[PDB]
Number of protein chains: 2
Amino acid sequence: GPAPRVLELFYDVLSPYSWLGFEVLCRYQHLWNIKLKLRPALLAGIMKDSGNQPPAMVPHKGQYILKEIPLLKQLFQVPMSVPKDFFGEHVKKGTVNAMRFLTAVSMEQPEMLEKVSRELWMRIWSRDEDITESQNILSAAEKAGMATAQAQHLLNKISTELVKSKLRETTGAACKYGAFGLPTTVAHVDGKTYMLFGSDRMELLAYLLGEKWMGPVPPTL
Amino acid sequence: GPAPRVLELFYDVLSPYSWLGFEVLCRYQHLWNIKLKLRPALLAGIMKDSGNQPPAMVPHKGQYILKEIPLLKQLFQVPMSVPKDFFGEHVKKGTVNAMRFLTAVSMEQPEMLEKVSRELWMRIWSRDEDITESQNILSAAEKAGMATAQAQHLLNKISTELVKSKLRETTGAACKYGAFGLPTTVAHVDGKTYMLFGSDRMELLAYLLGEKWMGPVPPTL
Ligand SMILES: N[C@@H](CCC(=O)N[C@@H](CS)C(=O)NCC(=O)O)C(=O)O
Ligand SMILES: N[C@@H](CCC(=O)N[C@@H](CS)C(=O)NCC(=O)O)C(=O)O
């Protein structure tokens, strides 16, 4: 049939909404005529370029997010839980090491990107564990089924210039597309380019794609 | 059968997303076991009684909104078109008048609230006409099917203290629920209270209610 439409998903494991958007597209890549391309980006890098302000700046907005997540995780069926101090410890510690590792993985082990991204989320957004320390990142990759030698090998590269600039490029591409936050999904359909922000634009995306929307947890074939 | 669940929708005709959320709930009040209670509120008051600035302050973000509206109007099937001087004209001015009239309508002519609200949006958000002048607001009420004498009568009360404070009270109730923008929908289900922001949370609202989601334009049959 018709060539699949390419979907570029820009995300940062630091983001709970990115994990929601990510699981939804991951589920639909076996149902819609699409080709999912995972693009590891840095939220901080995107908020920096886009000159975007902290969505928490507003007391009711930040509060709202923390009360919303526990409801959305049920709908989307993603085992996540609001950290003990998200806006404090995880956000300020950062994700550069994680995002750079995922970048290395997308360059050398593209078939593991999905699972390793999921494991890093399981740590920070499911078990409130740390994902800034090499041995922790390494544990995530190993749970994702990656061999210890291979994981360590990629980890050794996150300090490389190839990987460092690959991350900066990938997050610059998202801004060039107009990104101002994550998740950002860019859909390439019949010569057109759509940029959708958030994990609640998957139903609009189906419409633009001419695909059928069946909820965040569509029925497996 | 179980008593219907009350859904409170806070909206301001100034808001294009409030109109989207508004039409969605208006179409589902015939399908879901719910009771829709339209609550006219003033965005500006919500923006103040919460300290939340206009979302267009982030350059990349205002642009996203104006590009997204044309796509969402199709999905939702709502005849809207983006104004010209949205800022130094429609917004800079205000809707205080239109929201006060809608408040008077909700107090004396509750069965016309829906239609009149829909006609005021048709003006500002569909034909880019004005809705700050009495004779204009009047025109909206007439197209809604409201007799000119009745409409004029209500218009004469928008200066009253009853009406003025009713609008302030209603928009304050939104803030007490945690509102930081519009549309804000508050669902009361089994003793629990959910506050959902946006026209893109109806699919989560359906899950919380135990109802079936069938897109922004459910099968009226
Ligand atoms: N409404 C979106 C919210 C997504 C969101 O708030 N993402 C955060 C990072 S986890 C962000 O990038 N925000 C930028 C903004 O709100 O302008 C959803 O339901 O997924
Ligand atoms: N993504 C939401 C956006 C709703 C929105 O942007 N609402 C505006 C008024 S029209 C607001 O009150 N924004 C406050 C904010 O974004 O913090 C939707 O699809 O409804």
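Per Swiss-Prot, chain A residues shown: 2-222, in order.
From the backbone N, Cα and C atoms, a Cβ is placed for every residue, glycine too.
Residues annotated as glutathione binding site in Swiss-Prot: A:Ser16, A:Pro17, A:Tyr18, A:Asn53, A:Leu183, A:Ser200, A:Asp201. In Swiss-Prot, the entry for mutagenesis A:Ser16 to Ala states: Reduces catalytic activity about 30-fold. Reduces affinity for glutathione about 4-fold. The structure shown retains the original residue.
Here the features listed in Swiss-Prot are painted onto the structure.
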{"residue": "A:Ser16", "record": "mutagenesis position", "CB count, 10 Å": "22"}
{"residue": "A:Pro17", "record": "glutathione binding site", "CB count, 10 Å": "23"}
{"residue": "A:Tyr18", "record": "glutathione binding site", "CB count, 10 Å": "19"}
{"residue": "A:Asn53", "record": "glutathione binding site", "CB count, 10 Å": "18"}
{"residue": "A:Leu183", "record": "glutathione binding site", "CB count, 10 Å": "25"}
{"residue": "A:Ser200", "record": "glutathione binding site", "CB count, 10 Å": "26"}
{"residue": "A:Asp201", "record": "glutathione binding site", "CB count, 10 Å": "21"}
- Task: Could you tell me which of the binding-site residues A:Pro17, A:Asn53, A:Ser200, A:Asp201 sit with their CB under 8 A from some CB of chain B, listed in sequence order (or 'none')?
- Result: A:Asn53, A:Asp201
- Can you check what DSSP calls A:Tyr18 (glutathione binding site), collapsed to helix, strand or coil? helix
- Cα within 10 Å of A:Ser16 (mutagenesis position) - qualifying binding-site residues among A:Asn53, A:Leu183, A:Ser200, A:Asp201: A:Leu183
